[PDB]
Amino acid sequence: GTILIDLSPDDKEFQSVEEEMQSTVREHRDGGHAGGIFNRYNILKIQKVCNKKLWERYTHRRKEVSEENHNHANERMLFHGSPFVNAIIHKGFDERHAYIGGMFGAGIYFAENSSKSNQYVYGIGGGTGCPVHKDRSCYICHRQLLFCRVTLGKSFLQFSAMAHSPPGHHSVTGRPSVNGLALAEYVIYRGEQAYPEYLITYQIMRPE
Ligand SMILES: Cc1c[nH]c(=O)c2cccc(N)c12
Ligand SMILES: [Zn+2]
């Protein structure tokens, strides 16, 4: 059901997605261990992910959440990094894309910082890095992230140093309370609360 439409670099939509990618890079407390050392990306391709069934599954759930939260879906665009991007774009998010050992429980995790999601492209903690070179800081191999539409509804705020949402909530927000430069991370517990809208293919760039 899924088709991928390549966006032109001249398209305003390509440019706005690239800017969110680039502008939300930060340094990480692991010195680059999980995701590599870089300050910016080389964006190689941005594709719009188009699947009618998956979209309608998303909007159906979005309406339910909205009606439970004074007509406010609390929809965000957030990054997701996974070695299972291909299953996600074809079959959608589900319990198999949950992070069982995550700090907010077994749910599906999303980041405001693209560089946070980049730490997960090759697995938890970056796995063993790229398939070809076993390098978590590989500057050659092509990486992919998803930029996703995510329904948060009423989000449980966790001040921060498949399962179920906290009762009376539709998601969890992990608010950073130590690292002043970190942006928030979010967890949903229903795969239908996210749609993988853009597939971004990129390399991390070696600092000059
Ligand atoms: C676990 C995980 C996977 N993919 C992500 O993009 C992500 C983003 C923020 C926090 C996480 N824990 C994750
Ligand atoms: Zn490599």
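Residues displayed in chain A correspond, in order, to Swiss-Prot positions 952-1112, 1115-1161.
Cβ atoms here come from the backbone N, Cα and C positions, even for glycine.
Lifted from Swiss-Prot, the feature list:
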{"type": "MUTAGEN", "residues": "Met1054 to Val", "note": "Loss of activity"}
{"type": "BINDING", "residues": "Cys1081, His1084, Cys1089, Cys1092", "note": "Zn(2+) binding site"}
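Swiss-Prot feature annotations superimposed on the structure.
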{"residue": "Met1054", "record": "mutagenesis position", "DSSP class": "coil"}
{"residue": "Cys1081", "record": "Zn(2+) binding site", "DSSP class": "coil"}
{"residue": "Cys1089", "record": "Zn(2+) binding site", "DSSP class": "coil"}
Item to check | Which of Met1054, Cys1081, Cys1089, all recorded positions, has a Cβ with the fewest other Cβ atoms inside 10 Å | outcome: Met1054
Next on the checklist: If I take the alpha carbons of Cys1092 (Zn(2+) binding site) and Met1054 (mutagenesis position), what is the distance between them in whole Å?
Outcome noted: 29
Checklist outcome for this item: Unmodelled stretch of 2 residues flanked by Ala1112 and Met1115; CA-CA distance (Å, integer) comes out at 23
Checklist entry - If you measure from the Cα of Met1054 (mutagenesis position), which of the binding-site residues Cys1081, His1084, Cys1089 is the nearest? => result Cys1081
Next on the checklist: Please check the recorded positions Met1054, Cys1081, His1084, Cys1089, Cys1092 against ligand 2 and give me the ones with CB under 6 A, sequence order.
Outcome noted: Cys1081, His1084, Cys1089, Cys1092
Next on the checklist: What are the sequence-distant neighbours of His1084 (Zn(2+) binding site), meaning same chain, six or more residues apart, C-beta distance under 8 angstroms?
Outcome noted: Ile1091, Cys1092
